[PDB]
Amino acid sequence: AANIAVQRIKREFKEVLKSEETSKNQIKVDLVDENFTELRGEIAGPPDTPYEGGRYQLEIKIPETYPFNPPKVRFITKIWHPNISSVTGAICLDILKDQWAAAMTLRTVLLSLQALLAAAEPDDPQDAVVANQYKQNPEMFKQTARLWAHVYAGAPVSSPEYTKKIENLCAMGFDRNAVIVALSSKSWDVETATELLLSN
Amino acid sequence: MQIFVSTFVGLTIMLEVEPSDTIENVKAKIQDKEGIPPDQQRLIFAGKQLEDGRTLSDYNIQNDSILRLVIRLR
């Protein structure tokens with residue numbers, strides 16, 4: 001590995017550990033094994049957003065060409081957000097594709113990903129289905145995201161309606177996360193969600 | 001001189017040490033920072049488990065070296 005890459009990752013890793021934002025349990029970094037090529041990141045949901053109370057694990061891969069290309073980042077924790085794929089965790093954020101700058105850091109990426117949760121950009125969408133629900137029925141997006149925040153990211157309990165329809169359909173033998181997905185993506189239409197689930 | 005200690009499954013810390021510090025000195029530092037009792041603690045460096053008597057230099061543990069911590073289930 002280029003010495004510039006490993007020295008910089010080590011320094012930026014240490015910096016995040018010692019950060020104030022880590023001290024306030026807002027961001028953190030971990031090793032996954034004895035290298036600095038893959039890291040695990042963690043961000044706390046911003047306050048006054050459906051993600052509040054939740055924590056989101058991040059898969060972080062550092063390319064050979066660091067610091068002149070951005071880290072490759074993906075949500076490991078599932079999340080309902082227009083600029084993050086509800087299926088794969090892929091991220092649409094400019095500093096991870098075309099607006100990377102060599103002076104940016106691990107710290108800076110993590111706080112930008114947190115800011116992205118508090119400020120979705122729905123006309124640069126990643127998940128068309130999420131982004132349309134975001135735009136067309138804001139309150140349903142908010143309650144769906146809060147629900148995903150609760151079941152996947154450890155946030156406190158979400159709307160009990162959504163918990164109801166998830167119950168009714170879970171009784172019919174469907175997998176619980178498949179039901180969550182199905183119901184969320186069909187905008188809590190119990191009919192069309194059931195029609196989709198049957199093709200499993 | 002600094003070293004990294006990790007479970008690789010959700011704990012990762014950095015400690016300030018010297019080459020003369022003993023494996024017992026390190027586990028004490030781990031207990032101070034994370035509260036894990038040293039009898040609970042297993043430290044490993046390049047596959048080989050670390051015994052509380054030796055020092056970091058004995059195992060050739062350098063700056064920015066990574067130590068795996070295993071928490072025994074009790």
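Think of each number as a place in line: the chain as shown, counted from 1.
Technique stated in the header: X-ray crystallography, 2.4 Å.
Each residue, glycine too, has its Cβ placed from N, Cα and C.
According to Swiss-Prot, the features are:
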DOMAIN    A:4-154  domain 'UBC core'
ACT_SITE  A:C92  active site, glycyl thioester intermediate
MUTAGEN   A:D94 to E  Decreased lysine reactivity and impaired formation of free polyubiquitin chains
DOMAIN    A:160-200  domain 'UBA'
Subject >> DSSP state at A:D94 (mutagenesis position), helix/strand/coil >> reply: helix
Original post:
Sorted by position, what residues of the same chain at least six away from A:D94 (mutagenesis position) have a C-beta under 8 A from it?
Top reply: A:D124
Subject >> For A:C92 (active site, glycyl thioester intermediate), the number of other Cβ atoms found within 10 Å of its own Cβ >> reply: 18
Subject >> Composition by DSSP (helix, strand, coil) of residues within the domain 'UBA' (A:160-200) >> reply: 30 helix, 0 strand, 11 coil
